[PDB]
Amino acid sequence: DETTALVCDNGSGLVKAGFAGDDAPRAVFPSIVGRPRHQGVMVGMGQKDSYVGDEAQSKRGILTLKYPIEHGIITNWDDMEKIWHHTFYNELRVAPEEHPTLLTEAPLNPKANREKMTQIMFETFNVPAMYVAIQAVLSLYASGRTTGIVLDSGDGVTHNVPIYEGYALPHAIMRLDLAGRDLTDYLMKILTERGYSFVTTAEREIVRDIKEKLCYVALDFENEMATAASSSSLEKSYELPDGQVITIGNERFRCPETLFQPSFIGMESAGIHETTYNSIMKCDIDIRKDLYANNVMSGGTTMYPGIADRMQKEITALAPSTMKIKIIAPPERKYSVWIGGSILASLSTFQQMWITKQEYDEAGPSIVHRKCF
Amino acid sequence: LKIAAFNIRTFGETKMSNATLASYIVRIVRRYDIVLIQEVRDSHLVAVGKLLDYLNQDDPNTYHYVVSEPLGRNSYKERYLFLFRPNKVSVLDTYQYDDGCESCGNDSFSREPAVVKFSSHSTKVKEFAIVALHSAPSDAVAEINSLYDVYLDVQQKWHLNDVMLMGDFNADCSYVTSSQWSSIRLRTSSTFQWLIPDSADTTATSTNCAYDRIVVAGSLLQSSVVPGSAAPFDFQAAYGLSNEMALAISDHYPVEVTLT
Amino acid sequence: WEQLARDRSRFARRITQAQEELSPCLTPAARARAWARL
Ligand SMILES: Nc1ncnc2c1ncn2[C@@H]1O[C@H](COP(=O)(O)OP(=O)(O)OP(=O)(O)O)[C@@H](O)[C@H]1O
Ligand SMILES: *[C@@H]1O[C@H](CO)[C@@H](O[C@@H]2O[C@H](CO)[C@@H](O)[C@H](O)[C@H]2NC(C)=O)[C@H](O)[C@H]1NC(C)=O
Ligand SMILES: [Ca+2]
Ligand SMILES: [Ca+2]
Ligand SMILES: [Ca+2]
């Protein structure tokens, strides 16, 4: 209420916010700031300069929208200040100056980004303490291990993050700029090619819903493309809110296949199965056995049914013949980063790892590199 | 000062994305220093935004807005959109009428009136309120009658007798018959002048119904009205349009009045 | 309030399981080892 530490997971698509000790975040809302394009009021209200999250999304027509987290990295601090102000005051209903605040960062977040993050928390929000955790590392902690390789796929970015004895191996971290909203856009494209139209805003936002509900990863893609026409079970129907009923067939598994075949959307990059292998082969040969046996999947874009079994297959094909391979896909893995942050911040050991106001006042923003790694 | 109340049938993204329909709607709005747009079917305010972009291309303060949340007892929901020229009038205060308990089944309006207090330095009346109502056709008698209580509410909150009540009241033909008018206090009370008469035609269709109305209470506001200025604006006649293109805009004409 | 009673203790057990597994990686000695690695 007035003492408990805060955990704020800042994502490209969604902000996950709550209290350390809780098993789930209190608040999950779009990482969006909207400013009125014109002067006016909502009936019975004074003039608003900004909306954040759900209200910014639902009123986007009269606003200019900003997505200040691009491919995991914060790129607009004015917008981000208003997302954080909304997180504390509107969503959690707390005073930031009363609560230690654990933030999350993308793997290989630039040092300047890290420092500005620490500066804002202390100078703009007056937090008594703060920490910055790599999102992939928290996910591994939440899975109940300190060694393994994490595949974190969200809305903006996918990462392979090998972790040993509790700490990331930065020289072996892979970044693929293919994730949730790329898959949504591809589905919108190929559903359009099937002979549908998503024109009105009401009809363009539902393509994400179809993706989250009806898409899956084929164990054998080539096989399921030939079986497509033949199959009695593939084709599914989705009802629009207006009444229209559209049919989705091979598009269900062609959409997330993009993860394994980035070429589908014109990227010359390698698939998430190849990046996972390449990440392990950049590590010491001494630990690879433990990495191969602890593939932990994280973020909303790993939620597709069958992705676990498909990873198992594609990595066994690439790895040494007799290597013991295990893919862990926690049912909670769309919030595993936040949940891992809740556990870390609840440990007695972590209480001396906080950057305190005193420490920041003596050392300045560069302290973050000394304390947060 | 020119004021209008315009029901634009299914005013949404489809109608505003249509460059022709947008042209005629914008031309109609541009006639008025204050205009109430009813039947705004705009989930994410995209149509309202695209209309304001069009209106404010050259000067960003040509029109300011007062817009409501989507109103309705069921899934079918409309907003009230006030567009005004801020160089002609100012908005001093706004509120949504408290029509009672929706969950109880006692709420008096399907679409609770939006209420705006205006500052008008250019007219005889300096301060006046506009109450917006698009009535449920099959509840027209009760809802128009309930506007009497909204007037008393405006009086209580702002100590203001100078109130304009306007919009698609559905105040003629099958929805309000001759005998039901004696049940409507807004008509039976001499406090209210009905500037749009029963004889007026406010339908773009071939029907003859005074559905859309402008009603004024208070000495100052009444004395500000230019005699004979209150009339429907037949946009089919004025823009030399076909009946088909006219209906594509709306099945209602605007009702306008001039103040001085 | 029975599904909640089970959920609270489940998470409490995860935190005590993390005190055992994770805290040895967060000891000033281990953080100095980890700090040297980079
Ligand atoms: N069941 C599901 N199947 C497929 N995709 C899903 C599912 N649930 C959520 N998603 C997608 O996951 C994404 C959100 O994941 P997440 O919250 O981990 O991302 P983020 O943290 O906002 O972004 P990033 O980590 O890339 O910065 C969205 O693209 C959403 O559509
Ligand atoms: C803009 O709006 C008009 C009117 O709604 C559209 O016109 C009609 O098109 C249909 C089919 O193309 C015809 O059956 C009608 O006879 C037309 N009606 C009128 C009144 O012209 C027009 O197509 C719209 N324009 C665009 C580009 O969408
Ligand atoms: Ca994330
Ligand atoms: Ca109501
Ligand atoms: Ca007519």
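Numbering, chain B: per Swiss-Prot, residues 23-282 in sequence.
Determination method: X-ray crystallography, 2.5 Å.
Note that Cβ sites are derived from N, Cα and C of the backbone, with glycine treated the same way.
Here's what Swiss-Prot has on this protein:
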type	residues	note
ACT_SITE	B:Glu100	active site
ACT_SITE	B:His156	active site
VARIANT	B:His143 to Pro	In allele C/D
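Of the listed recorded positions, namely B:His143, B:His156, the sparsest CB environment within 10 A is found at B:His143.
Proximity of B:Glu100 (active site) to non-local residues of its own chain (separation of 6 or more, Cβ distance below 8 Å) is seen for B:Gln60, B:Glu61, B:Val62, B:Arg63, B:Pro92, B:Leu93, B:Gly94, B:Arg133, B:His156, given in sequence order.
In the three-state DSSP classification, B:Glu100 (active site) falls within a strand. Under DSSP, B:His143 (variant position) is assigned to coil, being neither helix nor strand in the three-state scheme.
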